[PDB]
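Structure, as structure tokens:
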Amino acid sequence: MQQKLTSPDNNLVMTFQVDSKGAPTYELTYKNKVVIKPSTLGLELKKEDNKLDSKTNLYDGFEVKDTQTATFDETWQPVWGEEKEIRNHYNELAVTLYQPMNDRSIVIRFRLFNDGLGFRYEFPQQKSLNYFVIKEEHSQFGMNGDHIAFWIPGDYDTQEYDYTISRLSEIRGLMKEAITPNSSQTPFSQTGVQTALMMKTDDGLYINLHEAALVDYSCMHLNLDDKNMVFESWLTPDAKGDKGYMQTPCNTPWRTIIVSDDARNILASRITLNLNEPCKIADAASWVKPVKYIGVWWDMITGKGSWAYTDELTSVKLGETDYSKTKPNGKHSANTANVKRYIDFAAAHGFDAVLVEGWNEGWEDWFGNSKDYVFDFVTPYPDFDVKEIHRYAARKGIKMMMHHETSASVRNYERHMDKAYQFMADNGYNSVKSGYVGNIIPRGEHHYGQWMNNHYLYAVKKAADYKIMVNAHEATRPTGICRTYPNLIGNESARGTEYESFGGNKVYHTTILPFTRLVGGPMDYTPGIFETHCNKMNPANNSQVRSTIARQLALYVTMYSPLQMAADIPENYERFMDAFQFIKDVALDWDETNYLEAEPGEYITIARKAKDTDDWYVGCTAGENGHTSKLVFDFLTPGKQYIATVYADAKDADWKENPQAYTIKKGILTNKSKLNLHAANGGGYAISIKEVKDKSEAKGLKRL
Amino acid sequence: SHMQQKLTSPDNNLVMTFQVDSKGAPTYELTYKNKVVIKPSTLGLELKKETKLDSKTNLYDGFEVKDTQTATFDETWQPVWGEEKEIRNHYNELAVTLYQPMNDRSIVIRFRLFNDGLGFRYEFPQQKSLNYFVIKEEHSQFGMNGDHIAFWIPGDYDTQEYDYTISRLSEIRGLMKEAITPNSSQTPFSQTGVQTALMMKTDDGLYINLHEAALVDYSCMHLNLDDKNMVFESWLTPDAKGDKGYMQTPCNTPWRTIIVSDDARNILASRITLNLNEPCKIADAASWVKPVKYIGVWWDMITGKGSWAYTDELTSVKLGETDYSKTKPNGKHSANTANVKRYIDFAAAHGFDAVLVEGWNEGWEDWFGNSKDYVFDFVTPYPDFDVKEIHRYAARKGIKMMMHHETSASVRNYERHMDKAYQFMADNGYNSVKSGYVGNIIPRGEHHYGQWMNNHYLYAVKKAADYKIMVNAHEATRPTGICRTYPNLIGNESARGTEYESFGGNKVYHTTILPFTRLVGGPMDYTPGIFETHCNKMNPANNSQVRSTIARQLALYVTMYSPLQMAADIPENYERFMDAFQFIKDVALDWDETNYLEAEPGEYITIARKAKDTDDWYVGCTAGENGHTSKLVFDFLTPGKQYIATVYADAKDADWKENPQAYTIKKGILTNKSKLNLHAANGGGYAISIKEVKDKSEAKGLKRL
Ligand SMILES: C[C@H]1O[C@H](O[C@H]2[C@H](O)[C@@H](O)[C@@H](O[C@H]3[C@H](O)[C@@H](O)[C@@H](O)O[C@@H]3CO)O[C@@H]2CO)[C@H](O)[C@@H](O)[C@@H]1N[C@H]1C=C(CO)[C@@H](O)[C@H](O)[C@H]1O
Ligand SMILES: C[C@H]1O[C@H](O[C@H]2[C@H](O)[C@@H](O)[C@@H](O[C@H]3[C@H](O)[C@@H](O)[C@@H](O)O[C@@H]3CO)O[C@@H]2CO)[C@H](O)[C@@H](O)[C@@H]1N[C@H]1C=C(CO)[C@@H](O)[C@H](O)[C@H]1O
Ligand SMILES: [Ca+2]
Ligand SMILES: [Ca+2]
């Protein structure tokens with residue numbers, strides 16, 4: 001009767017069966033500890049526009065018709081990632097479920113790894129199941145206790161919320177305050193949360209609930225039954241309230257449960273990526289590449305500068321408004337002379353590209369007007385010389401990063417997309433930062449519905465045809481699709497550094513993101529703010545970045561991404577050029593990654609080996625209690641000497657009272673070295689460890 | 001303030017009186033020859049709100065006249081194609097600037113009064129307190145002076161493919177249920193809602209038409225009747241969230257029109273709709289836009305004889321995955337090279353310009369009602385359709401192929417494929433395309449006539465113009481004169497066409513109403529020309545019968561104006577009646593002059609037109625269930641000239657139901673002194689070709705008629 005699937009190491013066991021009413025039921029244990037209590041699986045379908053009642057049932061009345069098992073064990077290499085190779089090793093169980101009352105069958109495929117379980121529903125092409133609409137997916141995740149969760153409010157339009165750390169039973173009472181103001185937001189439940197969801201159990205376990213390969217389907221959130229402690233899939237509705245237009249053969253994305261008694265193993269898990277389809281960009285390795293950049297950006301985010309060219313018009317209309325006849329507001333940062341200054345800085349310090357926002361016509365009306373024809377993505381303002389900027393950047397060996405804020409007007413963006421990408425190709429742009437700020441147009445749709453998920457992928461696939469890399473802000477959070485389309489080098493899709501200018505992010509924010517948001521794909525977090533007091537940029541902005549300078553440096557290692565921005569303005573980096581050296585030195589791609597220390601909400605310490613080098617980089621980020629590390633460099637090569645530079649919080653450093661106090665020490669390290677470092681409140685540290693290649697490097701240096 | 005204003009038509013017959021009432025509501029009234037046409041009616045709009053009412057939502061009262069400007073316009077222009085060579089645009093104008101103290105904002109209401117009607121629109125100037133706004137409801141009233149007889153179809157956000165109903169305004173409510181027949185995509189909105197291009201006949205001898213003009217960047221207007229006070233009010237089409245228009249100043253609403261006369265023929269002669277549209281924007285239009293007479297592989301599938309699909313063995317298909325080469329032909333796929341060539345041969349042998357082919361591309365297996373997103377790619381042909389060979393062959397025969405772009409209402413999908421689709425047309429010699437939008441709109445939640453889709457339809461036409469492509473769009477929002485601005489929009493169905501004669505039939509009087517309603521604003525691709533009226537001969541399972549005689553079908557080439565005319569039957573049926581087919585072969589598609597000889601909505605329409613750049617005339621008469629007797633006087637012909645006339649008429653015992661294929665053909669001479677008595681049978685009519693004699697040899701052996 002019951003089906004049992006075991007992980008390769010025998011530590012995890014998944015038991016499957018249908019109850020007495022034919023409802024698919026599964027459960028999972030880890031080291032003999034209950035991780036997932038008996039939980040049901042199934043979906044309810046929309047009644048077909050006027051048997052008709054029984055057809056809506058795709059949740060019970062099932063009989064196990066057939067079962068197939070198999071084992072997979074292959075290694076693959078991502079174009080860019082946290083390590084050179086990833087091993088995909090799992091035991092699989094596929095259950096064919098027949099539903100007599102509707103004469104149709106579905107398949108539930110289970111893949112069990114040593115670090116977690118993944119499952120998905122498969123809908124075979126058959127006589128009685130072709131086109132169908134999903135009313136709701138009912139995938140349950142029954143918890144064995146009132147765990148501690150690290151969560152953000154379930155929302156169909158934004159994920160730019162600070163995390164909350166509380167018991168599952170406390171979520172309901174905390175939801176109201178957890179939902180802060182945002183340009184576009186649609187919370188759905190007093191107990192709804194987003195994925196990836198991170199939890200810590202009283203019996204020493206760490207559990208992460210998420211999904212993988214979100215394609216041709218609506219984004220999954222989780223709704224908590226806080227009486228029975230059961231999380232259940234809650235999909236994003238379209239403009240009519242429906243949750244998915246399907247056509248067999250088709251599959252739902254995978255649902256994942258990553259678990260371990262060691263928090264570091266959650267970060268090390270590659271289940272999400274392993275469950276995605278293999279790379280579909282044949283020549284990816286020839287053009288896809290990591291990018292370290294700076295940009296004309298923080299000016300506008302802080303309010304010092306503006307995206308708009310003029311402030312004298314009540315509104316603008318592309319093709320009618322003649323900007324050449326308008327009065328400059330004197331705050332437009334995207335002007336040729338200023339852009340060249342950034343290009344100079346980028347070239348002088350080894351950066352790959354320079355982002356510039358506010359370069360094109362239309363910014364006057366970019367915010368909250370639900371404007372359809374808001375941008376054309378190709379017409380520059382009078383003070384932005386596309387060709388001259390291109391000429392200069394190219395001569396300096398710098399690439400300009402295109403900016404495509406859509407103001408959430410999606411049909412408008414698609415209509416202009418080919419011309420926009422061609423414009424990029426014709427003017428030397430091979431990477432683009434897109435955005436979707438505001439309520440979606442078509443009006444009625446949400447940012448994470450099936451409709452928009454299709455758009456985001458459409459944009460990435462078309463970009464691949466033009467050999468363009470994409471960094472999409474406000475898009476649906478990643479679920480590992482980067483394996484399939486490596487040109488998607490980034491997404492924000494979470495609360496980033498920009499909010500440190502909008503009131504600030506919680507001190508423990510970066511000690512949570514790697515356990516949640518980063519599972520499924522890198523984030524364009526835009527770290528590197530040295531002048532943490534925003535009033536120095538804009539007197540009217542009293543927001544303060546909750547970090548020390550040393551912790552900002554650490555983020556280049558603790559916030560993984562092949563796309564890394566040094567977000568502050570050149571002048572501020574010039575004020576602390578000694579600390580800036582770490583940002584200049586740090587790599588963007590890795591051959592190896594060692595998670596040294598990890599505890600969600602408290603601290604994260606990671607060491608990574610730069611790809612194709614013998615150099616290592618270390619970073620530690622900590623919460624309000626700071627953190628003391630006892631580092632052991634036994635991961636370094638035996639018999640080798642290393643030049644180590646330690647960027648750490650000075651004594652009494654503090655994110656609030658003394659954020660710019662840091663020390664820099666240079667010495668020698670070997671695999672026998674041990675170091676004690678203390679991360680302050682909202683602080684951390686960064687270490688560059690370069691293999692000695694010449695005696696004339698250790699001169700005057702002593703062992704640390 | 002500001003004593004009521006008076007606006008008069010050039011001929012003094014119409015008078016529009018405007019005044020803001022005691023509560024600040026803009027009010028207008030209209031009289032024709034001292035008879036009330038429009039009783040005091042208010043104008044204004046309610047806006048969407050951006051513990052108490054927000055005054056900003058109020059754009060209907062609390063106004064005061066701040067300024068007024070009058071002007072007269074009198075200019076003549078020439079359409080690329082039309083019912084006559086030149087159109088005179090002559091009106092007296094009154095523009096009223098209305099200031100709203102409570103919101104510190106102003107709007108303008110512009111009135112244009114012609115000898116045959118009134119047009120008005122709202123204008124929203126760019127200003128400090130009015131920039132971006134959303135319309136909740138437009139409140140344009142049209143107060144009737146009585147319980148008039150109306151020729152209407154159910155107000156609907158998704159379809160206009162309904163038969164007309166003739167009833168008193170007070171009877172609409174009780175007839176609505178039965179007037180709403182089954183359709184693939186329909187959204188009725190009121191028990192007393194009707195579609196615009198509403199025709200009425202009053203007890204005191206007036207004919208009134210209510211409609212709109214220049215429907216651009218705005219939601220389609222329908223009319224909702226208050227049958228207790230007989231007041232019609234603008235009812236716009238909602239978007240997926242229920243809103244009725246996203247506006248940004250400066251902007252204007254489309255024009256609202258009231259066409260009136262005591263002579264029904266003058267309703268047909270009115271050019272107010274076209275005159276209110278913006279002038280042509282296609283500079284080189286004359287060099288590529290041209291009328292098209294065509295036939296097509298079409299009726300086969302409409303009747304069920306053939307299929308659009310290539311195979312019947314699949315539960316569904318997925319473009320790019322389904323390999324049609326490995327599928328079994330269903331043996332009913334009409335869109336195959338050899339068959340298409342037969343049509344091309346026929347088109348060339350009889351002087352047609354183009355051949356339409358439907359079911360040529362992959363995907364038709366799932367085209368109907370699945371709300372399928374990636375339903376077509378508009379470029380990949382089925383295994384049995386050789387695009388290049390057909391192009392070479394058609395070119396060799398002097399024929400052009402008409403592209404078919406059924407979208408199955410999946411709009412984002414069509415837009416994503418549009419440039420490649422139009423480029424494919426250009427690369428393969430297709431200069432015209434018949435598009436379609438069958439099914440509920442995708443994005444799901446939108447309706448066929450909302451602001452969103454109206455934008456799409458125009459987007460498709462404007463892009464087509466860049467490719468020098470002409471468009472004929474089925475299921476799109478009904479026309480409002482935009483063809484003046486974009487002459488490449490040579491057609492729309494957007495009403496119940498001949499296809500329904502195969503779906504149970506159209507009412508016998510249908511074609512005696514369309515010219516008074518649907519045709520106001522633009523031509524219709526009605527696809528006339530069915531000679532074998534019994535569909536069971538095409539498909540035994542189809543017992544539908546076309547409600548027409550053969551002679552009436554010929555008449556439609558003159559009474560259903562269009563620069564795009566199809567001869568819808570299959571070649572074999574035209575072969576059976578080649579003598580009658582001669583009229584379809586001879587009739588012109590564009591005209592220098594049009595004379596409306598007889599006209600009564602629901603009963604009969606008789607029209608005479610002079611072919612452009614010729615001295616030849618064509619006449620047609622279409623009648624309802626009571627038939628019609630005409631006393632034709634050919635004084636519109638040129639004095640002293642001889643004409644070779646061929647009369648195609650119903651036999652004395654003809655009847656659409658019992659004897660539809662009984663006709664007579666007479667050839668003789670006509671002069672401006674000639675007179676003919678003709679009788680159109682029940683559901684019948686007649687057609688006449690009148691060619692000026694160019695060589696005395698042509699009149700040899702012929703006598704005067
Ligand atoms: C540019 C940015 O705009 C939006 O951010 C808004 C926040 O969501 C609001 O909550 C609000 O923040 C205010 C605080 O609530 C308030 O307590 C005080 O601290 O002042 C804050 C600023 O007024 O206002 C924010 C600005 O409107 C939007 O939600 C966010 O996603 C946008 N960021 C993206 C857009 C662009 C432009 O193309 C890029 O520069 C960024 O990289 C994107 O991430
Ligand atoms: C092709 C055509 O399909 C749709 O027409 C459907 C009618 O709207 C329905 O009411 C229904 O008619 C049936 C009668 O109700 C029933 O009493 C009996 O008489 O049988 C009739 C036929 O079954 O079914 C019709 C067929 O599904 C749709 O509404 C209509 O707009 C469509 N016409 C356009 C589509 C194409 C294809 O690309 C072109 O061939 C035509 O030119 C278009 O006008
Ligand atoms: Ca953002
Ligand atoms: Ca149709």
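Indices start at 1 and increase along the chain as displayed.
Positions of Cβ are set from backbone N, Cα and C atoms, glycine also.
What Swiss-Prot lists as active site, proton donor/acceptor is A:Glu498, and the listing cites a curator's inference. Look at Swiss-Prot and you will find A:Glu160, A:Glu474, A:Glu492, A:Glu498 tagged as Ca(2+) binding site. Sequence annotations record features per position, and here Swiss-Prot assigns substrate binding site to A:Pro181, A:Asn182, A:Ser183, A:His403, A:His404, A:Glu405, A:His473, A:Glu474. In Swiss-Prot, the entry for mutagenesis A:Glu405 to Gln (Swiss-Prot position 439) states: Abolishes enzyme activity. The structure shown retains the original residue. One mutagenesis experiment named in Swiss-Prot is A:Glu474 to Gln (Swiss-Prot position 508), and its note says Abolishes enzyme activity. Quoted from Swiss-Prot, the note on the mutagenesis of A:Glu498 to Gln (Swiss-Prot position 532) is: Abolishes enzyme activity.
Feature annotations (Swiss-Prot) mapped to structure.
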residue  : record                 : CB count, 10 Å
A:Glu160 : Ca(2+) binding site    : 23
A:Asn182 : substrate binding site : 16
A:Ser183 : substrate binding site : 15
A:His403 : substrate binding site : 24
A:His404 : substrate binding site : 24
A:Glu405 : mutagenesis position   : 26
A:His473 : substrate binding site : 21
A:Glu474 : mutagenesis position   : 25
A:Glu492 : Ca(2+) binding site    : 23
A:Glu498 : mutagenesis position   : 18
Listed recorded positions A:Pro181, A:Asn182, A:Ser183, A:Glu405; those within 10 A of A:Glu492 (Ca(2+) binding site), CA to CA, turn out to be none
In angstrom units, rounded to an integer, how far apart are the Cα atoms of A:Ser183 (substrate binding site) and A:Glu405 (mutagenesis position)?
-> 14
Site diameter for substrate, Å, by largest Cα distance between A:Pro181, A:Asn182, A:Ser183, A:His403, A:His404, A:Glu405, A:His473, A:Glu474 = 25
In this deposited model, 14 residues are left out between A:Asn50 and A:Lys51; how far apart are their Cα atoms, in Å?
-> 12
8 Å Cβ shell about A:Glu160, A:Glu474, A:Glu492, A:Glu498 centroid, Ca(2+) site members excluded = A:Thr158, A:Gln159, A:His473, A:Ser493, A:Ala494, A:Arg495, A:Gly496, A:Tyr499
Which three-state DSSP class does A:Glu498 (mutagenesis position) fall into?
-> helix
Nearest to A:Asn182 (substrate binding site) by C-alpha distance, among the recorded positions A:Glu160, A:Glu405, A:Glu474, A:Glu498, is A:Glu160
A:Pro181 (substrate binding site) to A:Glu405 (mutagenesis position) - Cα separation in whole Å = 21
A:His403 (substrate binding site) to A:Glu474 (mutagenesis position) - Cα separation in whole Å | 14
Could you tell me the C-alpha distance between A:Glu405 (mutagenesis position) and A:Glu160 (Ca(2+) binding site) in angstrom, no decimals?
-> 17
Filter the binding-site residues A:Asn182, A:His403, A:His404, A:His473 down to those with CB closer than 6 A to an atom of ligand 3; keep them in sequence order.
-> A:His473
How many Å lie between the Cα of A:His473 (substrate binding site) and the Cα of A:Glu160 (Ca(2+) binding site)?
-> 11
Rounded to a whole number of Å, the separation of the Cα atoms of A:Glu474 (mutagenesis position) and A:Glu160 (Ca(2+) binding site) comes to 9
Cβ packing number for A:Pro181 (substrate binding site), 10 Å threshold | 7
Separation of alpha carbons, A:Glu160 (Ca(2+) binding site) and A:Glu498 (mutagenesis position) (Å) = 10
What's the CA-CA gap between A:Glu160 (Ca(2+) binding site) and A:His404 (substrate binding site) in angstrom, rounded?
-> 19
